[PDB]
Structure formats: structure tokens, C-alpha cells
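Engineer: For reference, the structure I am asking about is given below.
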Amino acid sequence: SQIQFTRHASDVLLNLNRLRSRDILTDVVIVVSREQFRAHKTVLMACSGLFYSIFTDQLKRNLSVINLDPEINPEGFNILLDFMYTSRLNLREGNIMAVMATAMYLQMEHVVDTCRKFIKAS
Amino acid sequence: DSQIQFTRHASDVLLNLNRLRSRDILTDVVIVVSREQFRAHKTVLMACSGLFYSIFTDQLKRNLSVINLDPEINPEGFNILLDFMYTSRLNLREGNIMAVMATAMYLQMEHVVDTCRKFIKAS
Ligand SMILES: Cc1cc(-c2cn(CC(=O)Nc3cc(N4CCOCC4)ncc3Cl)c3nc(-c4cnn(C)c4)n(C)c(=O)c23)cc(C#N)c1O
Ligand SMILES: Cc1cc(-c2cn(CC(=O)Nc3cc(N4CCOCC4)ncc3Cl)c3nc(-c4cnn(C)c4)n(C)c(=O)c23)cc(C#N)c1O
């Protein structure tokens, strides 16, 4: 017998995004071409297969500054990073290309799937 | 303006954070509760507790790796609330209601406290 708090997880994520906005306990800077992004490694690992792999591998686990592949563009990463901390994704025909490629690179199948559906729809 | 919202994202994030805790991956604090030690992520503690948010909002308190709770706090009560923080689920029983409530009040977790109040009424 347990009590289920329906909004707990969502409330936790809100507060994690609050901490991100004020740069509290952020422990990694993601560099994407010309832009810097600060985040929590734990959240990154919780939302991306790439980051889960990096931060559990003996080569890159302790890095505090990560450089994504040059082909990734900052606009797409910003979108997916905001999704990580909000569960919300702003998808349009003008950014779907970048969003889908970034999500495939970050290994985030749900966004990829949603992108594929968005394409075959329009 | 509008956007797509993934209804299960947050729950899966929390589950993966709990998996990292179980693996002791990127845990950055030890909470000492009488004779017991609990490892955790400050970020989750801050996101779930008014006490932990207040403590760790100080970068010098945030630098600490060992936090001793009030010695009067029951370790089983804290363990129940720690599991709750990482799962959204609270194991409330007649055998533990008093420890959970006192601990929830100490950690400044209103929803659990009020849940315990409703529980005590129903009993
Ligand atoms: C909430 C959310 C999460 C993810 C998402 C997160 N992670 C990383 C991840 O799994 N971390 C953890 C896994 C475990 N394990 C416990 C034992 O069993 C399960 C694994 N423990 C702790 C952590 Cl932290 C993803 N990894 C992949 C992937 C690609 N190749 N492989 C081999 C895996 N794919 C495809 C994904 O989608 C995601 C994506 C989205 C989206 N969109 C999303 O919303
Ligand atoms: C999901 C969940 C959360 C909480 C819960 C979490 N926090 C801590 C918290 O808010 N941290 C953050 C706050 C902010 N903001 C602060 C205000 O504006 C600027 C930004 N930014 C990031 C973070 Cl991390 C709580 N603090 C109190 C409390 C008691 N006195 N005071 C003064 C506060 N009470 C009563 C609570 O319940 C909770 C409890 C439960 C339960 N049960 C639960 O399920």
C-alpha cells in the first residue's frame, strides 16, 4: 500500500529547471559550436543516451566541459536541452531538421519518433 | 504560441535519477541520520525539501559532503522520505506514520505532512 503523488516528478523537474536558471549545482558546460550551455550531468544522463554513455565511460566521465560534434548546431541543442528540463518541445517545419538531427545525435528516441511523425504528416 | 508536451518525460527523468542514486553515480552528499548514512544528489534534495533547499542554497553549505540531521530524526522515517523523493510514492503505514510525519515536518515537505494528517484522521 503506497500513496502516489501525481505531480511530484513534474514538480521536481520544475525545481531542477529553476536551479538551472540560476546556475545552482550545474557541473558541466556543453559547448555547441559558438554557444555555451550549463546543465546538471544527472539530468543529461537521465534524458539522453549519448550523455548516459559519456558520463559512465572511463574516458569522459569526469569532464566538466563537453564539446559536441561540430555538425550539431546550437539552436537545435538549446531546444532539446529546454525539453530535457521542461518536457516541452516547440516543433515547426522551420526547425524540425535541426531538432531531429540533434535528437538522433543525443539518442533521444521519443523526440526522434515525434519528429518522424511530424514529417510524414506535412 | 504553443508547443508539444511529453506527459511521461518527468516521471522517466525521476526514475533515471533514482537509478543513478541506486548505482551511487554522481551522488554528492552523505546524509547522516543517527547511526545511518544515506547517499543522494543535492539537486533532488533541494527540489523536494525546504530544509535541504535552504541548506544548499549556501554555496559553502553546498560544498559540504556530509550533512548531519538533527539526532532526534528517525532513520527509517528519513529512508521512507528519501525513497519518496526519487519515486513519487510514499510507503505510509500505521507502523511508520509517526516517523514519516515528524521527518516530513523537519524536512519541510508540506504535501507529505498533510497526507499524514489525512491518514491519521482515517485511522
Ligand atoms: C525521459 C527521456 C529519456 C530519454 C533517454 C534517456 N536515456 C539515457 C538513459 O537511459 N540513462 C539511464 C539508464 C539507466 N538504465 C537502468 C537499467 O535499465 C535501463 C537503463 N539507468 C540510469 C540512467 Cl541515467 C536514453 N538512452 C537511449 C539509448 C540509445 N541507445 N541505447 C543503448 C540507449 N534512448 C533511445 C533514449 O531515448 C534515452 C529520452 C527521452 C526523449 N526523447 C526522454 O524524454
Ligand atoms: C515535489 C515536492 C517538493 C516539495 C518541496 C520542495 N521544496 C524546496 C524548493 O522549493 N526548492 C527550490 C525552490 C526554488 N525557488 C524558491 C522560491 O523562489 C525562487 C526559486 N528553486 C529551486 C528549488 Cl530546488 C520545498 N520547500 C518548502 C518550504 C517550507 N518553507 N519554505 C520557505 C519553503 N515546502 C513546504 C515544500 O513542500 C517543498 C515538497 C514535496 C512534498 N511532500 C514535494 O513532493
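All chain B residue numbers match Swiss-Prot; in order, they span 6-128.
Every residue, even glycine, has its Cβ placed from backbone N, Cα and C.
For the mutagenesis of B:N21 to K, Swiss-Prot gives this note: Abolishes interaction with NCOR2 and HDAC2, no effect on interaction with CTBP1 and transcriptional autoinhibition; when associated with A-116 and 376-Q--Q-379. The structure shown keeps the original residue. Quoted from Swiss-Prot, the note attached to the mutagenesis of B:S59 to A states: Abolished ubiquitination by the SCF(FBXL17) complex. The annotation that Swiss-Prot gives for the mutagenesis experiment B:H116 to A reads: Abolishes interaction with NCOR2 and HDAC2, no effect on interaction with CTBP1 and transcriptional autoinhibition; when associated with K-21 and 376-Q--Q-379.
Please situate the listed features within the shown structure.
Structural biologist: The Cβ of B:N21 (mutagenesis position) lies under 8 Å from no Cβ of any same-chain residue at least six residues away in sequence.
Counting only same-chain residues six or more apart in sequence, the Cβ atoms lying under 8 angstroms from the Cβ of B:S59 (mutagenesis position) belong to B:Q113. Under the three-state DSSP scheme, B:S59 (mutagenesis position) falls in the helix class.
Reduced to three states, the DSSP call for B:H116 (mutagenesis position) is helix.
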Engineer: B:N21, B:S59, B:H116: which of these mutagenesis positions put a Cβ within less than 6 Å of any ligand 1 atom?
Structural biologist: B:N21
Engineer: Give the subset of the mutagenesis positions B:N21, B:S59, B:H116 lying near ligand 2, defined as CB under 6 A from any of its atoms.
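Structural biologist: Near ligand 2, sequence order: B:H116.
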